[PDB]
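Shown next, in structure tokens, is the structure this report addresses.
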There are 2 protein chains.
Amino acid sequence: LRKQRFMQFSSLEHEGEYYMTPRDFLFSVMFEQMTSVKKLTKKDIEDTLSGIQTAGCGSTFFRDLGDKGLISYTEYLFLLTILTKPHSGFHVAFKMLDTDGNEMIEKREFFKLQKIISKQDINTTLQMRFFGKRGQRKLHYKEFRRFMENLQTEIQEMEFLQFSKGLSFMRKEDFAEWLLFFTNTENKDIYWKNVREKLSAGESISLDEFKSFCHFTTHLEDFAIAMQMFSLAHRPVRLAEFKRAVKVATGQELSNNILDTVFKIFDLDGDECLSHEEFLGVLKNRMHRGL
Amino acid sequence: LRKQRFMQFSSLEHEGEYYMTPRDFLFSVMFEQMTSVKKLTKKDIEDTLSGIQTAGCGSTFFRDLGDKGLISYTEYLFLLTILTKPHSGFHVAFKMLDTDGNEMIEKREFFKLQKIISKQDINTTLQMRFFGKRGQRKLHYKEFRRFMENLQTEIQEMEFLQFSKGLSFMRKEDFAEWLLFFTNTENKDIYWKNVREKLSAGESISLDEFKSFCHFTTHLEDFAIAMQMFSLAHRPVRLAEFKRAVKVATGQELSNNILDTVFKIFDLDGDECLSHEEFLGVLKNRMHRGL
């Protein structure tokens, strides 16, 4: 039923085929529900997606485009899978998209994705980004990896500026309210009791802290190993071992205020221990996209 | 009753005297109503406002500080007057704050503002910004002018990223919805009829367009001269003369999509003319701050 969200945030179309803006893509990432679909013929397509090299290929690429972009439903699901993918599966997905074995993804790979779309039953933005105007340009692994990390990082930045409310910093209330976004309302309100009572001022929460935290939340199942080890061993996880587990998982240290605030959040009982069960359950509810 | 908004968005205090963050200042600029006031003794004051030179003196200064700042009610009203001031009154207000005639504002000027506060009946952020830790540093006109324009420009940027929703561009719907913020609901909904019907796609609205437009909206009374000339002459103002009037007023050209979209907004009748009366009346309702 992921077609129905594409039905929701469509705003332009062509020959019965709904499209989106990059902005509608970003709203499908974040916003629940809001527009008017307008029609486009071929001259409109050229005037919109002309000049893709004008956009900078850094970490602001859809903000470099704004509305200048039309996204097929195949590209829509493709970018959603990029947003859901952990770091480890990069070269694996690249070689699965390397059917011809030529260390490359080609335009026939996207046409085979459209073959999948057809079995489930027009020049777009990423076609120009990775293959030029007609597909004559090629696509290697390094551009692919940089594109995936830039996309995820720009999503991190846009959520950061949403919940930080335009500042370069965050408070702990903003971090908790973002972190408890896809939680059920009763546990949310018990957590809000924990916010009102057990959370304090602390200090401002920076950008790289949130970036490392989002990098943590894309590696939850590999983090769950020592969790189930000391779960079936029934060792309630303290903060010092949690530091070691996070460092082994991500490869990067979180700051102590992150760990302190997380420990103030997920300790319902205040018993200096970890209820890892509800932690991991509502966390897997929380890091599921498409919603 | 401007004390009551200071009562609203206060979040820290000292000896019965409510303070704010820079973030609470920015929310008093934009947001209507939302926190918990917590107490601070002198060590808290030092630990908060230490290191003001760490913040960059460009156009992100409160975002460079975040929560690192405590704002007196005198400084609160002072910065609100800076946000309401047109460009022309700069040197005039500087010389009115130059009682000692020494081409400078000194700490006794702020103490005379506090004398005004007392007749209407503790080291703060701007004291360190303009005079150092104890007032021994001085304050000239150039820093004052740069501070006022950086403050106004950062407010422009924060509203831009609010209504643009994190993008580097705006649509015309965002520009209209920002522009019609302090309008009464019936005329607002007639304007929304005008949005749904007469507005089109156009193109993306950039940052410098919004900056020039806000610079226009701080010079409305000097813009009203030719308005009243062709009003008592009863010449309904067309767009071509409006270009000339805006260029004479601001000194900077607006782009044609700005003028086209404004002409699509304020032409209720569609009669290719200007209803300048409701324009200027609800515009003076719109550009009044403190709300």
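Throughout, chain A uses Swiss-Prot numbering, with the displayed residues spanning 85-118, 122-208, 230-399 in order.
According to its header, the structure was obtained by electron microscopy, 4.2 Å.
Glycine residues also receive a Cβ, built from the backbone N, Cα and C atoms like all the rest.
The Ca(2+) 1 binding site annotation in Swiss-Prot covers A:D185, A:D187, A:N189, A:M191, A:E193, A:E196 and rests on experimental evidence. Counted within 10 Å of its Cβ, the other Cβ atoms near A:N189 (Ca(2+) 1 binding site) come to 10, all protein chains included. Under the three-state DSSP scheme, A:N189 (Ca(2+) 1 binding site) falls in the coil class.
Residues or ranges marked as Ca(2+) 2 binding site in Swiss-Prot (evidence: experimental evidence): A:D375, A:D377, A:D379, A:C381, A:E386. The Cβ of A:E386 (Ca(2+) 2 binding site) lies under 8 Å from the Cβ of A:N295, A:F374, A:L376, each on the same chain and at least six residues away in sequence.
Distant neighbours of the domain 'EF-hand 1' (A:172-207): 160-161, 165, 234-235, 238-239, 243, 246-249, 252-253, 256, 323, 326-327, 330; these residues of the same chain sit at least 6 beyond its ends, with a Cβ under 8 Å from one of its Cβ atoms. Feature annotation from Swiss-Prot assigns domain 'EF-hand 1' to A:172-207.
Sequence-distant contacts of the domain 'EF-hand 3' (A:293-328) (same chain, at least 6 residues past either end, Cβ-Cβ under 8 Å): 172-175, 260-261, 264-265, 268, 276-284, 354, 357-358, 360-363, 365-366, 368-369, 372-373, 375-376, 378, 386, 388, 390-392, 394-395. The domain 'EF-hand 3' annotation in Swiss-Prot covers A:293-328 and rests on sequence analysis.
Under the heading of mutagenesis, Swiss-Prot lists A:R107 to E and annotates it as follows: Does not affect its ability to regulate the activity of MCU; when associated with 120-E-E-121 and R-154. DSSP assigns A:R107 (mutagenesis position) to a helix in the three-state reduction.
Swiss-Prot gives this note for the published mutagenesis A:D154 to R: Does not affect its ability to regulate the activity of MCU; when associated with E-107 and 120-E-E-121. For A:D154 (mutagenesis position), the same-chain residues 6+ apart in sequence whose C-beta sits under 8 angstroms from its C-beta are A:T105, A:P106, A:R107, A:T135.
Swiss-Prot lists A:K172 to A among its mutagenesis entries, and the accompanying note reads: Does not affect interaction with MICU1. Sequence-distant neighbours of A:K172 (mutagenesis position): residues of the same chain at least 6 apart with a C-beta under 8 Å from its C-beta are A:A180, A:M256, A:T326. Reduced to three states, the DSSP call for A:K172 (mutagenesis position) is coil.
Within the same chain, residues at least 6 positions away in sequence whose Cβ sits under 8 Å from that of A:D185 (mutagenesis position) are A:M191, A:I192. Swiss-Prot documents A:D185 to A as a published mutagenesis change and attaches the note Abolishes mitochondrial Ca(2+) uptake; when associated with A-375 and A-386. In EF1(mut); decreased calcium-binding and abolished ability to interact with MICU1 when associated with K-196.
Under its mutagenesis entries, Swiss-Prot includes A:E196 to K with the note: In EF1(mut); decreased calcium-binding and abolished ability to interact with MICU1 when associated with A-185. Taking a C-beta cut-off of under 8 Å and a sequence gap of six or more, A:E196 (mutagenesis position) has these contacts in its own chain: A:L184, A:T186.
Taking a C-beta cut-off of under 8 Å and a sequence gap of six or more, A:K206 (mutagenesis position) has no contacts in its own chain. For the recorded site, A:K206 (mutagenesis position), the DSSP three-state label reads helix. For the mutagenesis experiment A:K206 to A, the note given by Swiss-Prot reads: Does not affect interaction with MICU2.
What Swiss-Prot notes for the published mutagenesis of A:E329 to A is this: Does not affect interaction with MICU1. In the three-state DSSP scheme, A:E329 (mutagenesis position) is classed as helix.
According to Swiss-Prot, the mutagenesis experiment A:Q336 to A carries this note: Decreased interaction with MICU1. DSSP assigns A:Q336 (mutagenesis position) to a helical segment in the three-state reduction.
Residue density at A:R352 (mutagenesis position): 10 other Cβ atoms are found within 10 A of its Cβ, drawing on all protein chains shown. Among the sequence features in Swiss-Prot, the mutagenesis site A:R352 to E is noted as follows: Abilished interaction with MICU1 and ability to regulate the activity of MCU.
According to Swiss-Prot, the experimentally introduced change A:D375 to A is described as follows: Abolishes mitochondrial Ca(2+) uptake; when associated with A-185 and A-386. Sequence-distant contacts of A:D375 (mutagenesis position), defined by Cβ-Cβ distance under 8 angstroms and a gap of at least six in the same chain, are A:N302, A:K306, A:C381, A:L382, A:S383.
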Practice task
Using DSSP reduced to three states, classify A:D375 (mutagenesis position) as helix, strand or coil.
Solution key: coil
Exercise for the section: Measure the Cβ-based neighbour count of A:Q336 (mutagenesis position), defined as the other Cβ atoms within 10 Å of its Cβ. Expected result: 11
Handout entry: Residue pair A:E329 (mutagenesis position), A:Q336 (mutagenesis position) - Cα distance, angstrom, rounded
Key = 10
Exercise for the section: Take the C-alpha atoms of A:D377 (Ca(2+) 2 binding site) and A:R352 (mutagenesis position) and report the distance between them in angstrom, rounded. Expected result: 23
Handout entry: Near-B candidates in A:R107, A:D154, A:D185, A:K206, A:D375, A:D379, the recorded positions, by Cβ under 8 Å
Key = A:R107, A:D154
Fill in the blank from the handout: Surrounding the recorded Ca(2+) 1 site, with Cβ no more than 8 Å from the Cβ centroid of A:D185, A:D187, A:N189, A:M191, A:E193, A:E196 and those residues left out, we find A:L184, A:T186, A:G188, A:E190, A:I192, A:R195, A:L247
